[PDB]
Amino acid sequence: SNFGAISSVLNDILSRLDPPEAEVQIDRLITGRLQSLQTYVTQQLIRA
Amino acid sequence: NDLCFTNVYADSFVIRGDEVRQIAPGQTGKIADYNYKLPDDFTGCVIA
């Protein structure tokens, strides 16, 4: 999932965009992934 | 004119008229290309 960016591949974002903005797309992916990790660990705790 | 900045730099040049914006964060072009560059932070102004 691209969490609302242009794509879900990091090598693809750098090769079509300029680092002034790139950070925004990257940050988007970062946030999405991070939330996912949070959910996984929380449900793991509850199951444990 | 509220905080005190400690050090400032007297930087200037001249442009091709056309790109009176080459001087901008990451914002590209022959000056940002083989003539000059701007940091992605650049706490400054392009007062021109």
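Chain A is numbered as in Swiss-Prot; the shown residues are, in order, 968-1015.
Recorded method for this deposit: electron microscopy, 3.7 Å.
From the backbone N, Cα and C atoms, a Cβ is placed for every residue, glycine too.
Long-range Cβ neighbours of A:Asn969 (variant position) (same chain, at least 6 residues apart, Cβ-Cβ under 8 Å): A:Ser975, A:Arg995, A:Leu996, A:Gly999. Secondary structure from DSSP puts A:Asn969 (variant position) in coil. For A:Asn969 to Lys, Swiss-Prot lists a natural variant annotated as follows: In strain: Omicron/BA.1, Omicron/BA.2, Omicron/BA.2.12.1, Omicron/BA.2.75, Omicron/BA.4, Omicron/BA.5, Omicron/BQ.1.1, Omicron/XBB.1.5, Omicron/EG.5.1.
A:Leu981 (variant position) falls within a helical segment according to DSSP. Natural variation at this site is recorded by Swiss-Prot as A:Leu981 to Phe, annotated: In strain: Omicron/BA.1.
Quoting Swiss-Prot on the natural variant A:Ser982 to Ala: In strain: Alpha/B.1.1.7.
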